[PDB]
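Structure, as structure tokens:
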2 protein chains.
Amino acid sequence: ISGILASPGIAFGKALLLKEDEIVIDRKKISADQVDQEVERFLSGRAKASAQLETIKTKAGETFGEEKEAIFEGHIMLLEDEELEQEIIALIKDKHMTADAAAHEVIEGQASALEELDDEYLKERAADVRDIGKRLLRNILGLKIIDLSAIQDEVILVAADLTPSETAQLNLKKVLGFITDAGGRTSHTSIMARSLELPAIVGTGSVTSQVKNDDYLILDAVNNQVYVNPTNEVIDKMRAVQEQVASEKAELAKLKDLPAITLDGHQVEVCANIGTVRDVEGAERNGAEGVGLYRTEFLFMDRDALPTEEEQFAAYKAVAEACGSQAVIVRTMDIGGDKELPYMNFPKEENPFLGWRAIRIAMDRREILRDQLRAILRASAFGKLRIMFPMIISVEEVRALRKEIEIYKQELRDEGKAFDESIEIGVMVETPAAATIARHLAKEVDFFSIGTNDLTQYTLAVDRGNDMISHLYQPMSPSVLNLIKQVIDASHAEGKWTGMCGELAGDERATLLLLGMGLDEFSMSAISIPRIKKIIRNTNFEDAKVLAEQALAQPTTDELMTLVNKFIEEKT
Amino acid sequence: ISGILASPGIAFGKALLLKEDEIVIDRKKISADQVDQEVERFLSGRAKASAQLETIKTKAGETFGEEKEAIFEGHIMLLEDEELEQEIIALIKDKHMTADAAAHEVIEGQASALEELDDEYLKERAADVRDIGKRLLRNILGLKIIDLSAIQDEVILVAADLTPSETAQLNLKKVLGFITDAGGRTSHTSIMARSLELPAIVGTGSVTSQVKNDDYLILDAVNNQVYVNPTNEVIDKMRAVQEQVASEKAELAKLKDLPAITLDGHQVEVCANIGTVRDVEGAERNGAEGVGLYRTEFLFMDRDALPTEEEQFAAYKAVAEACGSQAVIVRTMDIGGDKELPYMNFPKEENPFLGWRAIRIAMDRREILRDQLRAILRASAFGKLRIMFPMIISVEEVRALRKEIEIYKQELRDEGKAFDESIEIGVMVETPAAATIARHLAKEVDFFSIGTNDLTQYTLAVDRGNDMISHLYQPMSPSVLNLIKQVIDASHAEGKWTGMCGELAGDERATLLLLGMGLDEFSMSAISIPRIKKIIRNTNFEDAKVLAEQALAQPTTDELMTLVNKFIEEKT
Ligand SMILES: O=C([O-])C(=O)[O-]
Ligand SMILES: O=C([O-])C(=O)[O-]
Ligand SMILES: [Mg+2]
Ligand SMILES: [Mg+2]
């Protein structure tokens, strides 16, 4: 069993397949003698659904507050609705339906009626009822129940795939790692997982049919294997591997306070990519100099509804303050990739990653763009904040966004609300357009950050979440690495600088190149900070610059890798 | 009603709605009277299914021959198999399911049984079974079945969307045009419609909800308006609008033979993109000097099976010969973005346009690449052909494919099979990767054709299919133009040439820029040949260079549109 290394670590744990068992309704009519057993089946499965809910309601009386409780209390009501035991019981008795057939039809009726009124609030109950519907049915049906937030024991997730949203809400005290059939190194799912410090392997093809619930697994995400029901002998070897990983952390932690300077005096900034306030420890721990990218999406995901200016402002305030004196590049919201914000019901697209994403959504719905930009400016009252925009392709877009920034700024001035007047405004360069037009853009913004995840996806036209072509996904191709050069240069030509938060900035393989190409700031998963700090400290910039120039002249990846390879053999 | 004009023309006819209708199975047990009913309901639902295939089968021993007719003979056989009649009947009668729920089950049953055996041949029979399940189930549930190839009367098609294959199967004598909710100017479906000279308007809000089956429309794909049940004095205005349209042809016609030479002596080629020998007619009609892109996919969607070496050869030979002295640029096959061929049953992808497309397939399944290249080469013994590859992303890919050609060349040599030893090989530059490494690629090929539909798509990360963001799909961006220039220049630096088969070549607004930027070859829908020829014949080339240069420095489309306009004002 072998996939793509996604997020590092070794994990020892029982398998939990997130793959939910299908609701198979028994459709054979029942007999008069059965009528009692079936009533009791439903009453039994209900009490069991009502159980799980009481223990999700008390959980949300804590880890979510005292309002999240009411939400789940309202659910319990929907389940224990006397219109339901009414209709359901009558279906079993009067039409000899299975308790599961009955539940299925009473629920559907209940939900369908609720929508058939012209109400947004009743349109929500119908979803609630259908979701309570499932819980009940699956409880009646005997099927297992999987609670991502409320996992009980230390497990390793095995699924076909995982959404960043799903990955968000994962209980960390309990999930030790995950493995998926599909995905790729550079999915937002894999990316997130890196800052959750959660080991993950993703391109497995078919883990979901090589692994069964409760198989003991060692997710070796150092050497890219999973072992299913391993011998004690294998476990022990894997425990030595686990320990060896810790020794490295220890040796590498010696770099924590050291700056990222090359042997010849060239300093670059080494920052962390974050998603949430909590990722900041990771950052402190790994010697971050600040935050090169704050993916605000992960906020919008962290919840069940669209965060207000108020709540965002609280959240960006906390991150700023949690970064003490250190700066933060807050990127405005990038939803629409492989980043579902489900609670919105944006319609399906044939190509989400070539779709209505990030900047395109906010510009379609100023409401969304206004709250956010407002929330960030108001929060730049309490920290050194920069603003950055995802998914820029045109100068036109940048200009429009600046207008908005200036409009929100006035509104703030007008309402006696403080913001850092000197706030720097930058643009992601993650689009072959933005790279092509970089000279121009460098004139309109304060800085760049290269998103090599998207730039690669788009340059090479390969979907970053698509295992089948992943061998074509090559951020280290002459294609992408020359676009990267262009961007960096365009920036310096205008006295501006370029960061990188794409996963390449964290890849040991790229550091010398990136370094020699004039990259100004490396933002990465906190875990990758020390190792990259290491190569930077053991590198001579001027030699890196000569190397990067011959590597980028190479016509194929291997010819290019080769140059890098020889250099590293000669230097070591 | 308006959307995005896709294919020019004005059609008059009754609406034919294309039913999205998705099969809903009635799982609820039926009552005991409903039995004779549903039994017969199945048999007749099937009689219909059987009937509709019966025309399709005979239209096959005509348009193709006995071997492609026998395909459906088998389909019929699988449909009429009494092993499924018996099973279906049993579940209606004994287990009291609807005709559809039984039929759903028995189909799924037979299909999974076939897959369970480890036989490529039966996995194919599986698919057929499922294919014919669909038709059976749609007939059982009386959902309408429009066989695009056997449309009775002159209609105008109205549909959610329309896939290239679908468009391929349109009875050209009876469908006079179409209108869809979704789509883009540059979607392959749109493009095919141009060579069929089929007026089309895509990307309306909701023509589906606004047009009734059998409404009288005047689809005006000249001015971008659809009239629903037009007033007779509107039926008149339009009829006169159609007159102007016809005179426009008559006038443009006069250039049929004239070369594409600017006033000051600069010549370019101007050719037709084609799909099928049948398009050669339009090309000759519109003064094409050769074929700049022979989208071989289209030939593949002209059939219900993968065309073998021999079928391809014949098809290519015909084209080569229907082109007389003229050169055809045969592109190897490009399946897998918005152009699937259903008969391949490839699996779904999250982003087809960033997925396993074109060359990525032929390289993962050599039989496909081999048959085809074999066929092209052999056809080159019969007329001037060139080979060109789609979706090229790296120098790696090109070398691997040339190496492939060389192998296939020898085999032909060894089998006593002529091929043009002079045969030139080039590549689509339609990826920002390709554009970026254009210099490198130019050493490795004889020529380039820039696919701006794709290049635009990836450079801007905007899906050619996605109407919601169509406003961002701008091949006339400073970003795409720059990349165009960079490619042309690459060509010229090696002493090769670049053509263009993307829709920009045919776009009146790019013609002066494309020209000024030194593009050697334009290839388009045949219908665009005269407009562009006209523009070319009436420009001064030197002036265009100056224009091009200016345009390439603009950071904004608008600013670049201005140049173009002041030119047109001052210069003819
Ligand atoms: O957003 C990013 O970090 C990227 O696309 O690489
Ligand atoms: O294939 C093409 O011609 C394109 O993408 O423009
Ligand atoms: Mg990105
Ligand atoms: Mg193309």
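So for chain A, numbering is Swiss-Prot's, and the shown residues are 2-573, in order.
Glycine too: its Cβ is placed from the backbone N, Cα and C atoms.
Quick look at what Swiss-Prot annotates:
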- A:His189: active site, tele-phosphohistidine intermediate (ACT_SITE)
- A:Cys502: active site, proton donor (ACT_SITE)
- A:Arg296, A:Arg332, A:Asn454, A:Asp455, A:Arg465: phosphoenolpyruvate binding site (BINDING)
- A:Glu431, A:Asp455: Mg(2+) binding site (BINDING)
- A:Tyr122 to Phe: Is not detected in polar clusters. Is completely diffused throughout the cytoplasm. Does not affect function in sugar uptake or interaction with TmaR (MUTAGEN)
- A:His189 to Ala: Very strong decrease of the affinity and catalytic efficiency for PEP. Inactive; when associated with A-502 (MUTAGEN)
- A:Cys502 to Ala: Inactive; when associated with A-189 (MUTAGEN)
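Features per Swiss-Prot, on structure.
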residue	record	Cβ contacts under 8 Å, 6 or more apart
A:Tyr122	mutagenesis position	none
A:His189	mutagenesis position	A:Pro165, A:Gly338, A:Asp339, A:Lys340
A:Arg296	phosphoenolpyruvate binding site	A:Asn274, A:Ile275, A:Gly276, A:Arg332, A:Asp335
A:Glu431	Mg(2+) binding site	A:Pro391, A:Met392, A:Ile393, A:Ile451, A:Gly452, A:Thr453, A:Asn454, A:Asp455, A:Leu456, A:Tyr459, A:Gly503
A:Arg465	phosphoenolpyruvate binding site	A:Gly185, A:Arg186, A:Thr187, A:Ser188, A:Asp339, A:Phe354, A:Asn454, A:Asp455, A:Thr457, A:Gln458, A:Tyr474
A:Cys502	mutagenesis position	A:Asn274, A:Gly293, A:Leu294, A:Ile330, A:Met429, A:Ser450, A:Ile451, A:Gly452, A:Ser524, A:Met525
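The Cβ of A:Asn454 (phosphoenolpyruvate binding site) has 24 other Cβ atoms within 10 Å, all protein chains considered.
Residue pairs drawn from A:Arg296, A:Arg332, A:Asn454, A:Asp455, A:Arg465, the listed phosphoenolpyruvate binders, are separated by up to 20 Å at the Cα level. Around the Cβ of A:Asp455 (phosphoenolpyruvate binding site), the number of neighbouring Cβ atoms within 10 Å comes to 26. Filtering A:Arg296, A:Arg332, A:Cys502 by Cβ distance to ligand 3 (under 6 A) retains none of these recorded positions. Checking the recorded positions A:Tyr122, A:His189, A:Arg296, A:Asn454, A:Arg465, A:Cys502 against ligand 1 with a 6 Å cutoff on the Cβ atom leaves A:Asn454, A:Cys502, in sequence order.
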